[PDB]
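Report on the structure given below.
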Amino acid sequence: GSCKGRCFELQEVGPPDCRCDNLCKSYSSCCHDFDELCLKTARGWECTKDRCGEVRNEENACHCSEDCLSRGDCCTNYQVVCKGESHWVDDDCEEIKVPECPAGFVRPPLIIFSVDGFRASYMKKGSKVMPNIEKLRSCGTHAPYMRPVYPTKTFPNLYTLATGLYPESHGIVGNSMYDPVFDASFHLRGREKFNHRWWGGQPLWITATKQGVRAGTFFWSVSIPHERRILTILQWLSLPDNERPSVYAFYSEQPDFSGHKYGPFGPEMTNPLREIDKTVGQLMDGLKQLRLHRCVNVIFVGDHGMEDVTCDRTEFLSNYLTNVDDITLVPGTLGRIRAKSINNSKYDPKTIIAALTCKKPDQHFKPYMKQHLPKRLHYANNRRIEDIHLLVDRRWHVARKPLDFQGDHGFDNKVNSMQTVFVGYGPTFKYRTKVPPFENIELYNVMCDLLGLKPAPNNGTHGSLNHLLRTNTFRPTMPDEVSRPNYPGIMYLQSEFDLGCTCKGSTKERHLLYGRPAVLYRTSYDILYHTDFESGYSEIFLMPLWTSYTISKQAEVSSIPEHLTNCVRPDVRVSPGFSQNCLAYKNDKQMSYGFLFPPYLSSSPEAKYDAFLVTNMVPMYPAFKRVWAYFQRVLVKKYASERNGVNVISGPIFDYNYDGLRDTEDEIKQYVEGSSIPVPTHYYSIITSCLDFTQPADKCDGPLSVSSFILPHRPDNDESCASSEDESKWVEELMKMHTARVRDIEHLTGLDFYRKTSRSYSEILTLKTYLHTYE
Ligand SMILES: *[C@@H]1O[C@H](CO)[C@@H](O[C@@H]2O[C@H](CO)[C@@H](O[C@@H]3O[C@H](CO[C@H]4O[C@H](CO[C@H]5O[C@H](CO)[C@@H](O)[C@H](O)[C@@H]5O)[C@@H](O)[C@H](O[C@H]5O[C@H](CO)[C@@H](O)[C@H](O)[C@@H]5O[C@H]5O[C@H](CO)[C@@H](O)[C@H](O)[C@@H]5O)[C@@H]4O)[C@@H](O)[C@H](O[C@H]4O[C@H](CO)[C@@H](O)[C@H](O)[C@@H]4O)[C@@H]3O)[C@H](O)[C@H]2NC(C)=O)[C@H](O)[C@H]1NC(C)=O
Ligand SMILES: Cc1c(Sc2cccc(C(=O)O)c2)c2ccc(Cl)cc2n1-c1ccccc1
Ligand SMILES: [Ca+2]
Ligand code: NA
Ligand SMILES: [Zn+2]
Ligand SMILES: [Zn+2]
């Protein structure tokens, strides 16, 4: 019936009782006196000098009476104007060496201050526009930016923060999406989004609650203004020990809305940012007056940035397709295409992909079957992700027809305009510390560490951001190796093979700079030593799982001599029964081959003959060989020249079910015609070097530097619109587009890299999560 003494109560109440919680207005279920009692606006949100030492009047929004501090419901500036205190921002930066909390506090609390559409470059405007945020940033731990997830939209990224999962795993694949099993659609606006069936993983608030850590209700009806929310969090912090929460969240809708209307670089972004900074000031002054400003950990985090995107810069599918009322398009900074009506046999995905590929010369979107999207996006393993996908250029839109804002976002998460912010301030965070950019998928683990919680299974690499924290409650531990390698000697003569083919200390210490990769699944494979390279040959897959070699700054490149162009030699160490054969490659019209260690970089003409071994051979399409041959012949030398030598671990990936994980035997769906030689979906390479570039790769004392990619193993090069031209014009931009982290390849291969270095394991986990973006 009533909400007296009950306003913003942390417990939910079932029917037939009316509600007084922070989300009751969105569920149309508050008591009649909720607005009266709980949403008082009288006399503003700030104490004035006139109001100091007032008698308590219950109609006021916040109070300036003597008893306000006892009750914990003063205005945030009460002590500033009435007790002559300073604003938190006006004070000197002071190191928080331990948490300074009142007695009763079993842990430092966590407040997540979430900002929507906050571009990373907005922080360059600094204390001139945002005093409080610039203090948080400069005094606590901060990054130059933080990479969001794709699509760079609100709900996928916000829920990625809460779960540490990619959108494909947590299920919130866009702001808008259709589910073929539910036969229902999800939008920002509407009642469907409240149905729990859409939301997968385990968000931080559930993780907290399940492990006995009380979480302060995260969600606020849009009717409830920002000042009220800040005041309620501060009031919750005043609650007695047994009742009060240890984790809180504030979501701000700005500066997303201002970013859309006036663009990222408009003069009209300043007041939005001042409004954000003002709100942060009310939190910090409020915490300061509750004596919690050196107790609570504050995270100031964004979900994505903002780009200049005008309606004049729009692509129309009606220029490419003659069937646009047979499809439904999810439009804008990305495209997702589906059959409009279910029960339409004439709809064909292949003809749609054909009609969208490389038509205009200046075409501002690229079509994809989702399995062929760059693996770094991890945007494919969900029934709500349509098979047809359009990656739209930065600064552009894709709509269906001309009859369907100065800023937008949703583009590829590597794009600089999509980068957002991270600051961590408080006892548990480090002091005056810059840290390198990282992915928002990592933060769920950090937030669990801050609250002393065991994270749920997620896509962060736990330990990869220990360098953000003053004290770590998690020390990372190397995974145990499952499959011991065999080291088979010579045990098969050259006359004992019939394949239709015609033609160690020094190895390890130069070609495995960072130790042997550990196989974290059950299989049988062989280590094979050669002069120019080392490999882990799989007996099950008939090819190397990995092939490691090293190329100095002054190493020569050579040709494949013409009498060895078709040369394939049987490996005397490896059985015929566990070897490939060249007869399959003949009988397979579309399938050719290539080599993992390049014959183009062999140290001598004699050593070159190991490169032509059957145990270095992998299946490759003629189209792919153009990419692979350019990489090996030209670019691997180029990287050695620039980076003072490079270690290169290359190999195959099999991911036919596009889940970003290593395929088992039964999950492989294509083989070389009439054989058991499995065809890779991708080929990787992990190109490592010394960060101190003056020291060579094999003489690196300090930290390491890494690049990697996962090239898609395609029958054509339709993805590259300049594939008719010379490889110098197109293949390097293809590679850059499919750049990857070492971690992505470890998911896809079930191998573990960098197991013997001089670097600490947490530092190596940071190396494994690194992504070169070329921006
Ligand atoms: C990124 O990290 C994630 C998490 O670590 C990785 O995803 C995980 O991948 C695993 C391997 O494929 C999956 O395991 C399989 O799960 C099947 C179903 O079981 C479910 O339980 C999951 C876990 O439940 C615990 O945790 C949750 C919190 O997350 C808590 O609520 C619970 O209390 C539990 O403690 C749960 O996550 C799953 O949820 C999925 O389905 C629902 C729909 O009902 C969706 O709402 C979810 O979003 C989620 O969907 C995603 O994942 C499924 C696959 O599970 C995809 O199909 C979807 O497209 C979507 O992406 C489930 O409810 C098991 O039956 C299955 O068993 C097989 O394999 C075993 C051996 O391995 C055999 O013994 C059996 O024979 C059997 O065939 C298997 O264990 C995880 O479910 C999955 N988890 C999540 C959260 O996605 C992901 O790989 C990482 N990415 C990379 C690149 O590394
Ligand atoms: C229901 C929901 C919603 S929908 C919502 C949230 C806050 C305000 C409003 C509003 O209309 O004013 C709407 C939601 C949004 C984001 C996240 Cl991370 C989570 C969100 N969840 C969610 C899902 C499952 C479990 C707990 C919360
Ligand atoms: Ca797989
Ligand atoms: Na062939
Ligand atoms: Zn957003
Ligand atoms: Zn937006």
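Following Swiss-Prot, chain A shows residues 56-459, 470-568, 588-591, 617-884, kept in their order.
The deposited model was determined using X-ray crystallography, 2.4 Å.
From the backbone N, Cα and C atoms, a Cβ is placed for every residue, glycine too.
Copied over from Swiss-Prot, here are the features:
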BINDING   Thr209, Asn230, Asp311, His474  1-(9Z-octadecenoyl)-sn-glycero-3-phosphate binding site
BINDING   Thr209, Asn230, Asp311, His474  1-hexadecanoyl-sn-glycero-3-phosphate binding site
BINDING   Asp311, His315, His474  Zn(2+) 2 binding site
BINDING   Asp764, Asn766, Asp768, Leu770, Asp772  Ca(2+) binding site
MUTAGEN   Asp171 to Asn  Abolishes lysophospholipase D activity
MUTAGEN   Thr209 to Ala  Abolishes lysophospholipase D activity
MUTAGEN   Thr209 to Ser  15% of wild-type lysophospholipase D activity
MUTAGEN   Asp311 to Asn  Abolishes lysophospholipase D activity
MUTAGEN   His315 to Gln  20% of wild-type lysophospholipase D activity
MUTAGEN   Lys430 to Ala  Impaired secretion. No effect on lysophospholipase activity
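Feature map: Swiss-Prot annotations on the structure.
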residue: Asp171; record: mutagenesis position; Cβ contacts under 8 Å, 6 or more apart: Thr209, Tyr306, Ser307, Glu308, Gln309, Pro310, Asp311, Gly357, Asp358
residue: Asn230; record: 1-(9Z-octadecenoyl)-sn-glycero-3-phosphate binding site; Cβ contacts under 8 Å, 6 or more apart: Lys208, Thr209, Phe210, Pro211, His242, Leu243
residue: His315; record: mutagenesis position; Cβ contacts under 8 Å, 6 or more apart: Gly172, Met361, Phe470, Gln471, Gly472, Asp473
residue: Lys430; record: mutagenesis position; Cβ contacts under 8 Å, 6 or more apart: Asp764, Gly769, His791, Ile819, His847, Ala849, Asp853, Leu857
residue: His474; record: 1-(9Z-octadecenoyl)-sn-glycero-3-phosphate binding site; Cβ contacts under 8 Å, 6 or more apart: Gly172, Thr207, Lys208, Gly314, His359, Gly360, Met361, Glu362, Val364, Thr388, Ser482, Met483
residue: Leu770; record: Ca(2+) binding site; Cβ contacts under 8 Å, 6 or more apart: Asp764, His856, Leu857
residue: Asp772; record: Ca(2+) binding site; Cβ contacts under 8 Å, 6 or more apart: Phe763, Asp764, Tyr765, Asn766
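Taking the mean position of the Cβ atoms of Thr209, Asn230, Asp311, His474 as the 1-hexadecanoyl-sn-glycero-3-phosphate site, the remaining residues of that chain whose Cβ falls within 8 Å of it are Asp171, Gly172, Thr207, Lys208, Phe210, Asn212, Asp358, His359, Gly475. Gap of 10 unmodelled residues flanked by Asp459 and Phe470; Cα separation 14 Å. Between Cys568 and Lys588, the deposited coordinates omit 19 residues, leaving a Cα-to-Cα distance of 26 Å across the break. Neighbour counts were taken as the number of other C-beta atoms within 10 angstroms of each residue's C-beta; across the recorded positions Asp311, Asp764, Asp768, the minimum falls on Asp768.
In this structure, the recorded positions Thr209, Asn766 were compared by how many other Cβ atoms lie within 10 Å of their Cβ, and the smallest count belongs to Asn766. Across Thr209, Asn230, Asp311, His474, which the record gives as binding 1-(9Z-octadecenoyl)-sn-glycero-3-phosphate, the greatest C-alpha separation is 14 Å. Sitting within 8 Å of the Cβ centre of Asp311, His315, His474, and not among those site residues for Zn(2+) 2, are the Cβ atoms of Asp171, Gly172, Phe312, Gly314, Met361, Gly472, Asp473. Among the recorded positions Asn230, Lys430, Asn766, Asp772, no residue is identified whose Cβ is positioned under 6 Å from ligand 6. Those same-chain residues not listed among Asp764, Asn766, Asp768, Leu770, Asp772 yet with C-beta within 8 angstroms of the centroid of the Ca(2+) site C-beta atoms are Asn436, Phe763, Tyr765, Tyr767, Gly769, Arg771, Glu776, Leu857. Residues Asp171, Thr209, taken from the recorded positions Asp171, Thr209, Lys430, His474, are distinguished by a CB atom under 6 angstroms from ligand 5. Annotation note: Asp171 (mutagenesis position) sits in a strand segment as assigned by DSSP.
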